[PDB]
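Okay, so here's the structure we're looking at.
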Amino acid sequence: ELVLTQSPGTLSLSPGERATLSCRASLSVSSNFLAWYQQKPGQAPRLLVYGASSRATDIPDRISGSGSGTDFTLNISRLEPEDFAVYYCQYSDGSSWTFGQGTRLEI
Amino acid sequence: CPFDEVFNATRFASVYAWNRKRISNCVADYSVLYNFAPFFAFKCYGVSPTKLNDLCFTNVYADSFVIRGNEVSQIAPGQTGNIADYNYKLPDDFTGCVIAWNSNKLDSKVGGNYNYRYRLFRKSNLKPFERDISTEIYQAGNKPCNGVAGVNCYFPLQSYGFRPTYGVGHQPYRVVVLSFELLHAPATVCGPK
Amino acid sequence: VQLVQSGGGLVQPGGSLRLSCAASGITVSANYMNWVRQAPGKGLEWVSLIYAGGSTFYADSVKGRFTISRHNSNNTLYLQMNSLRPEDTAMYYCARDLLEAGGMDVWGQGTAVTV
């Protein structure tokens, strides 16, 4: 019953630079049910954050998970050549579980 | 049988450890039941709501929760969901009348609420009408979760979070489920006139 | 902890392909498992989901023509196709998506439908 728009659809970051990625729900949804996670090309997607306010295991905790109200922003402080991959944000209410459209990341 | 403690009360239990009050052997009055503002839902799954004022019943039970807005439709007799299958299940041969409240300024603090919880993890489904008080840790894997959480372990109770400006959904709906089970020994009234 | 899967292939349209997802260190008999789809050149979306209890969920586009079963003897995950259509050509992952996490995803197979 929702769409999860990610803006911008592409972002031309330079290596060793900060990155801000935001996906906004159609309604003023709660923060305790949305998660962002990576997707490498052709490989398995890897968990990044849960609840948009914490981190996940096997992660250097250099990715900032924030977002209040409607605009849920992912802040990336440092970046490495192994971390250029597309990002999906998933909302999971329990009655509506709409997904998002990824943003390609490249130099 | 005033029906004035399940309604208009400053205390409302969570989805787990839900309150339950017997209304046994007193003077019932369903004419006063309607005027507590326009409810979000007054679905009567058993008897007709217009005939419920004067029909003959038996011992009734009035439940009490707080429930998120988009999951108030999981109180129909056979549904699947966290509220419907893990915390509060209703029998398929229901004879009650679930009523919502649409409360947003009385059960939601400015900084949020964390005393309103609900169970997310359970190893099996729930028999209908079953209190589910529990604290001990879930084990999602081939490793005992003795007394500490940890990878392959979760505390099976999550705080809701009720902040203002959350929409029609995602807001704490107080829900009363007046079950009208019949035990062939009538005690309440059967039509005030 | 560690989940593998296999069982893909090329299937004529309207035929059923049996899909599998084994596990290791994760008991599928009580967890929150769900499937996700990658159509080529597109993004992800739901496929289905099975609770720890015997309650399933489906996307409204793919409602019906589906099933999800978890075996009790072996800790694997199964979904069986039915009356396949050629917009389902995609990549399927079994997942351990908790509602307070994202879990461990899977290498995944490639299911293709062609005449």
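Residue positions begin at 1 at the first shown residue.
So how was this one determined? The header says electron microscopy, 3.9 Å.
Every residue gets a Cβ built from N, Cα and C, even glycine.
Per Swiss-Prot, the features are:
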{"type": "MUTAGEN", "residues": "B:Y118 to F (Swiss-Prot position 453)", "note": "Decreased HLA binding to NF9 epitope. Increased binding affinity to human ACE2"}
{"type": "MUTAGEN", "residues": "B:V148 to A (Swiss-Prot position 483)", "note": "Increased resistance to neutralizing antibodies"}
{"type": "MUTAGEN", "residues": "B:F155 to L (Swiss-Prot position 490)", "note": "Increased resistance to neutralizing antibodies and human covalescent sera neutralization"}
{"type": "MUTAGEN", "residues": "B:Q158 to N (Swiss-Prot position 493)", "note": "Reduced host ACE2-binding affinity in vitro"}
{"type": "VARIANT", "residues": "B:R11 to T (Swiss-Prot position 346)", "note": "In strain: Omicron/BQ.1.1, Omicron/XBB.1.5, Omicron/EG.5.1"}
{"type": "VARIANT", "residues": "B:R11 to K (Swiss-Prot position 346)", "note": "In strain: Mu/B.1.621"}
{"type": "VARIANT", "residues": "B:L33 to I (Swiss-Prot position 368)", "note": "In strain: Omicron/XBB.1.5, Omicron/EG.5.1"}
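Features per Swiss-Prot, on structure.
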| residue | record | contacts (Cβ under 8 Å, 6+ apart) |
| --- | --- | --- |
| B:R11 | variant position | none |
| B:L33 | variant position | B:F3 |
| B:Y118 | mutagenesis position | B:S14, B:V15, B:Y16, B:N82, B:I83, B:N87, B:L157, B:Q158, B:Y160 |
| B:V148 | mutagenesis position | B:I137 |
| B:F155 | mutagenesis position | B:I137, B:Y138, B:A149 |
Cβ neighbour count within 10 Å of B:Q158 (mutagenesis position): 17
Assigned element (helix, strand, coil) containing B:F155 (mutagenesis position), judged by DSSP: coil
DSSP-derived structure type at B:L33 (variant position), helix or strand or else coil: helix
Within reach of chain C, those recorded positions of B:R11, B:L33, B:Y118, B:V148, B:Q158, CB-CB under 8 Å: B:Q158
